[PDB]
Amino acid sequence: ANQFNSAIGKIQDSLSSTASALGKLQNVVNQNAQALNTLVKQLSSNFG
Amino acid sequence: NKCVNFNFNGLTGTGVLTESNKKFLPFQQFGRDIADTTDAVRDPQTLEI
Ligand SMILES: *[C@@H]1O[C@H](CO)[C@@H](O)[C@H](O)[C@H]1NC(C)=O
């Protein structure tokens, strides 16, 4: 029980400390935003 | 606040106009969005944005 409680404590500390731990989710949100922005930027193009 | 067709200086478009806190400096007359579409204009009869 003390090991389990201490290991759950280390999860809160880890998530409070680093930004990169959720990179697998932030990359999805970033690719959705980047793909929407690229589609808006192609309204600027002449295409000739 | 009503939707209209508009034409300022030959910039024909469609939309709703609004009094803007976007401070154009005196050399500018049109503002453009990320899409290369105008999103603000300085009226050619009352100098207001
Ligand atoms: C023309 O617009 C100006 C502002 O640029 C305004 O002061 C003036 O009253 C207008 N002209 C006439 C004939 O009213």
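Numbers in chain A track Swiss-Prot; the residues on display, in order, are 924-971.
Just so it is clear, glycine is given a Cβ too, placed from its N, Cα and C backbone atoms.
Per Swiss-Prot, the features are as follows:
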- A:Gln954 to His: In strain: Omicron/BA.1, Omicron/BA.2, Omicron/BA.2.12.1, Omicron/BA.2.75, Omicron/BA.4, Omicron/BA.5, Omicron/BQ.1.1, Omicron/XBB.1.5, Omicron/EG.5.1 (VARIANT)
- A:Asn969 to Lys: In strain: Omicron/BA.1, Omicron/BA.2, Omicron/BA.2.12.1, Omicron/BA.2.75, Omicron/BA.4, Omicron/BA.5, Omicron/BQ.1.1, Omicron/XBB.1.5, Omicron/EG.5.1 (VARIANT)
Problem - Same-chain residues at least 6 apart in sequence whose Cβ lies under 8 Å from A:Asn969 (variant position) - result: none
Fill in the blank from the handout: All chains considered, the count of other Cβ atoms within 10 Å of the Cβ of A:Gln954 (variant position) is 10
